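Here's the structure, in structure tokens; my notes come after.
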Amino acid sequence: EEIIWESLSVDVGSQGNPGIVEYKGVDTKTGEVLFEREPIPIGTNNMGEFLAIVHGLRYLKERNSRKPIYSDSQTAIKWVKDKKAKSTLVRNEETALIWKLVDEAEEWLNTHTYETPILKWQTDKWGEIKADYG
RNA sequence: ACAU
DNA sequence: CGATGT
Ligand SMILES: [K+]
Ligand SMILES: [K+]
Ligand SMILES: [Mn+2]
Ligand SMILES: [Mn+2]
């Protein structure tokens, strides 16, 4: 219905898919960038969308914030709900780093708790998510 | 189809 | 136009 402005928005950016992956999180209300992940040489859009949500969860928990997270990724929202990133990306030497991070993110989800609502950003009604990469 |  | 996903 209405945008919850008191929230954190996250998004992936890539150069190719699979390709170089990065992500960031921004204050939905002000656009202030609150965190940015160093580019990862090879990953998928959905792995990056997933890591962005999990980093958001850790970021808000450390600061004792009950704000929700917005993501535009139907896939990544489901993966976080399941605490399982069902990526098809080949596990080999050159994907080793992204899979390490995905594996460590699942591990964090499986050893911590949170109440953070993870909400679908309704791009069709509201434009691109505020964390988008132009 | 939907979401990227 | 291709790829990642449910
Ligand atoms: K973009
Ligand atoms: K498709
Ligand atoms: Mn996105
Ligand atoms: Mn985007």
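Here chain A follows Swiss-Prot for its numbers: 61-194, in order, are the residues you see.
Per deposition record, X-ray crystallography, 1.5 Å.
Every residue gets a Cβ built from N, Cα and C, even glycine.
Annotation comment: Swiss-Prot describes A:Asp71, A:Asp192 as Mg(2+) 1 binding site. The Mg(2+) 2 binding site feature in Swiss-Prot is assigned to A:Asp71, A:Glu109, A:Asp132. Where Swiss-Prot documents A:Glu109 to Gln as a mutagenesis experiment, the accompanying text is: Loss of activity. Looking at Swiss-Prot, you'll find the mutagenesis A:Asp132 to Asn noted as follows: Loss of activity. What Swiss-Prot notes for the published mutagenesis of A:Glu188 to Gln is this: No effect. According to Swiss-Prot, the mutagenesis experiment A:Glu188 to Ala carries the annotation: Strongly reduces activity. Among the mutagenesis entries in Swiss-Prot is A:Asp192 to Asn, noted as: Strongly reduced activity with manganese. Loss of activity with magnesium.
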Using only C-alpha positions, which one of A:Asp71, A:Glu109, A:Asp132 is spatially nearest A:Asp192 (mutagenesis position)? These are the recorded positions in the record. A:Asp71
In sequence order, which same-chain residues at least six apart have a C-beta under 8 angstroms from A:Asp132 (mutagenesis position)? A:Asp71, A:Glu109, A:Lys180, A:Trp181, A:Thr183, A:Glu188, A:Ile189
Cβ within 8 Å of the mean position of the Cβ atoms of A:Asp71, A:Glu109, A:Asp132: remaining residues of the chain near Mg(2+) 2: A:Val70, A:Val72, A:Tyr83, A:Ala112, A:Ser131, A:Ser133, A:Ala136, A:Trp181, A:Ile189, A:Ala191, A:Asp192
Within the set A:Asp71, A:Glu109, A:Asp132, A:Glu188, which recorded positions show a CB-to-ligand 1 distance under 6 A? none
Cβ atoms within 10 Å, counted per site: which of A:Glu109, A:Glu188 has the most, among these mutagenesis positions? A:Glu109
Per DSSP, three-state class assigned to A:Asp71 (Mg(2+) 1 binding site): strand
Where the C-beta lies under 6 angstroms from ligand 3, the matching mutagenesis positions among A:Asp132, A:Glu188, A:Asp192: A:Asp132
